[PDB]
2 protein chains.
Amino acid sequence: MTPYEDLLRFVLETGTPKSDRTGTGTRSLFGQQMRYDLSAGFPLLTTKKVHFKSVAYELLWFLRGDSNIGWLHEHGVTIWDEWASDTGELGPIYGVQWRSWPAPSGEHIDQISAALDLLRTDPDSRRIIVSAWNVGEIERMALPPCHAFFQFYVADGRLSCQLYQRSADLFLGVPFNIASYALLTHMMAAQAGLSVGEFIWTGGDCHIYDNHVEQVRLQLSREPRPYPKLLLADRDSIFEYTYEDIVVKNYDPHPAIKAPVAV
Amino acid sequence: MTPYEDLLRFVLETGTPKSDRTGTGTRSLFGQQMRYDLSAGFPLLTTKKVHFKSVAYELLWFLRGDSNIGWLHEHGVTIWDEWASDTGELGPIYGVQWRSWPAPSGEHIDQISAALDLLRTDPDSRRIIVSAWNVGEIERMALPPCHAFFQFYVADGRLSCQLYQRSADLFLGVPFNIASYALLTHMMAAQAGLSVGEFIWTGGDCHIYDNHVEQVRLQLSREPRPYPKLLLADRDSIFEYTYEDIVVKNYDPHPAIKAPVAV
Ligand SMILES: Nc1nc(=O)c2c(CCc3ccc(C(=O)N[C@@H](CCC(=O)O)C(=O)O)cc3)c[nH]c2[nH]1
Ligand SMILES: Nc1nc(=O)c2c(CCc3ccc(C(=O)N[C@@H](CCC(=O)O)C(=O)O)cc3)c[nH]c2[nH]1
Ligand SMILES: O=c1ccn([C@H]2C[C@H](O)[C@@H](COP(=O)(O)O)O2)c(=O)[nH]1
Ligand SMILES: O=c1ccn([C@H]2C[C@H](O)[C@@H](COP(=O)(O)O)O2)c(=O)[nH]1
């Protein structure tokens, strides 16, 4: 069961050559989807060693409502370096919108807490939504949100999550995005008293950068292994999880594959 | 080629019983997708007669940035009646967000014009996005946006559009939503000098209302016919299209099937 590798393969073989903002060049398809059953295992890719430490801290950083890379650096995470100001600022990106979307009245909306409240008290709501796409603040962001809009759903005590990702760096970004949202779904489920269901990833521009092609072919030559299991320590609040609360059990990946990020 | 009917059938057979805000009861699935090749024909369903007049005026109404039902009524369209105030107001819904999203600076952002500008000047942009999900204004809206977030993509001068729809009334709402966004994509393509490509519909809570079940079974018993063709008269601006500019050629549906709307 390898939704990611299958999509990666499909784009590599059928994607159209496309120019891009970074001036790197891509092969690209539009409107592709992946589904993972989280109850079957944690979707941390096994066909290459994914630096889950960076995934976990990045998500914790989002949950803090932070947009300065300082806290990431203190924890040894450098994935946001290339877009940050000299003072470490990224503008009001993901975390700021998730935790403190500025409402016209001057109040700040905590969408994460609001979503959790709905999961607990109105699980059948069709409005359990979090958006990072704050149209009036996009221009202030170092990069507009890639993982932009997501929704939760509950069936028979099982929590599902669907993400709309407008732009998908398939080799570097997407493995992080999948693991990040899977982890978030486990967190939200834990806090809402639910089990985990499906993660559905829906992409806009799904692309392989032209300087990632050798890395992709290498990865696609490897046989998938069983997924690890995620174990999350007890906390009374999603905002109280720490890195140490997050345990990935039996992660047995093939070797890491290095590739340069498009800036 | 019937993406809609196939999804309708899938939800009918496998959707799970779910309670809902309206108190009507539904059968529902999460994270379902449909794809239409707009170059093959205009996706106005032929398995029942769809009131395209209401579809077309509703879209024109959105493009006006209007949120009062008066203009709809003047043109014989009643589909928004049940949620409007006594003075016809719906709050800052689709049209208001599309044309005049209020920025923190006091300025209003015309996302439709902005998207068209990108299509014309930077077709490879991965940021051609329109959102109606204005978190700070949701509570003022009579209903939060169902068709919430959409994106355009251009490959070899061909325009595709993907919609994220968080909540999908499969029998009544979705046939309108499909035709609406197909029409919008034609309008954008015409204004940007592009041909039409794919419409990708991505749904969150995809449901059939419990009082639509008989109607659904009836529709699913019918053999689909060829789709009609859409002809748009020339205009120098998307905001100058009128109803009379929009011609559906050779629309040959099976009979209309009436159903009550859930409020
Ligand atoms: N073009 C582009 N793609 C993106 O996904 C991205 C984002 C998402 C955050 C991000 C940035 C770089 C890497 C990444 O470099 N991961 C490497 C190294 C991870 C580590 O060891 O530091 C990898 O091999 O996964 C993984 C995730 C910020 N700006 C971006 N710009
Ligand atoms: N539950 C719910 N579903 C929705 O899709 C919806 C929306 C979208 C606009 C909408 C409302 C009713 C009908 C509809 O009734 N169409 C009927 C009659 C069309 C006509 O002839 O006036 C049809 O048979 O398609 C078709 C489209 C507003 N609030 C809603 N609430
Ligand atoms: O969590 C993220 C953040 C960014 N991107 C990628 C998509 C593009 O390759 C690049 C952003 O560039 P634009 O789409 O904004 O041009 O980073 C991801 O894949 N995942
Ligand atoms: O263009 C639209 C507007 C609304 N809805 C449906 C989805 C739900 O059945 C209802 C909205 O109710 P909530 O999801 O907000 O509870 O209207 C659509 O299918 N298409």
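Numbers in chain B track Swiss-Prot; the residues on display, in order, are 4-266.
Each Cβ is built from the backbone N, Cα and C atoms, and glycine gets one as well.
According to Swiss-Prot, the features are:
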- B:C149: active site, nucleophile (ACT_SITE)
- B:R24, B:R129, B:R130, B:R169, B:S170, B:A171, B:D172, B:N180, B:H210, B:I211, B:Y212: dUMP binding site (BINDING)
- B:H54, B:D172, B:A265: (6R)-5,10-methylene-5,6,7,8-tetrahydrofolate binding site (BINDING)
- B:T205 to A: Appears to be functional by complementation study (MUTAGEN)
- B:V264 to A: Appears to be non-functional by complementation study (MUTAGEN)
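Mapped onto this structure are the features recorded in Swiss-Prot.
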{"residue": "B:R24", "record": "dUMP binding site", "Cβ contacts under 8 Å, 6 or more apart": "none"}
{"residue": "B:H54", "record": "(6R)-5,10-methylene-5,6,7,8-tetrahydrofolate binding site", "Cβ contacts under 8 Å, 6 or more apart": "B:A259"}
{"residue": "B:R130", "record": "dUMP binding site", "Cβ contacts under 8 Å, 6 or more apart": "B:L121"}
{"residue": "B:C149", "record": "active site, nucleophile", "Cβ contacts under 8 Å, 6 or more apart": "B:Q168, B:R169, B:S170, B:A171, B:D172, B:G176, B:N180"}
{"residue": "B:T205", "record": "mutagenesis position", "Cβ contacts under 8 Å, 6 or more apart": "B:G34, B:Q35, B:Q36, B:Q165, B:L166, B:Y167, B:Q168"}
{"residue": "B:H210", "record": "dUMP binding site", "Cβ contacts under 8 Å, 6 or more apart": "B:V14, B:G18, B:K21, B:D23, B:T29, B:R30, B:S31, B:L32, B:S170, B:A171, B:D172, B:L173"}
{"residue": "B:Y212", "record": "dUMP binding site", "Cβ contacts under 8 Å, 6 or more apart": "B:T27, B:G28, B:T29, B:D172, B:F174, B:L175, B:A262, B:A265"}
Near ligand 4, meaning Cβ under 6 Å from any of its atoms: which of the recorded positions B:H54, B:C149, B:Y212, B:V264 fit that description?
B:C149
In terms of Cβ proximity below 8 Å, which recorded positions out of B:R24, B:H54, B:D172, B:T205, B:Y212 neighbour chain A?
B:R24, B:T205
Any same-chain residues 6+ apart from B:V264 (mutagenesis position) with CB under 8 Å of its CB? Would you list them in sequence order, or say none?
B:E85, B:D172, B:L175
Largest CA-to-CA spread of (6R)-5,10-methylene-5,6,7,8-tetrahydrofolate binders B:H54, B:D172, B:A265, angstrom:
18
Looking at the binding-site residues B:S170, B:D172, B:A265, which one has the fewest other Cβ atoms within 10 Å of its own Cβ?
B:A265
Which of the three DSSP states, helix, strand or coil, fits B:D172 (dUMP binding site)?
strand
Binding-site residues close to ligand 2 - of B:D172, B:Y212, B:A265, only those whose C-beta is under 6 Å away:
B:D172, B:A265
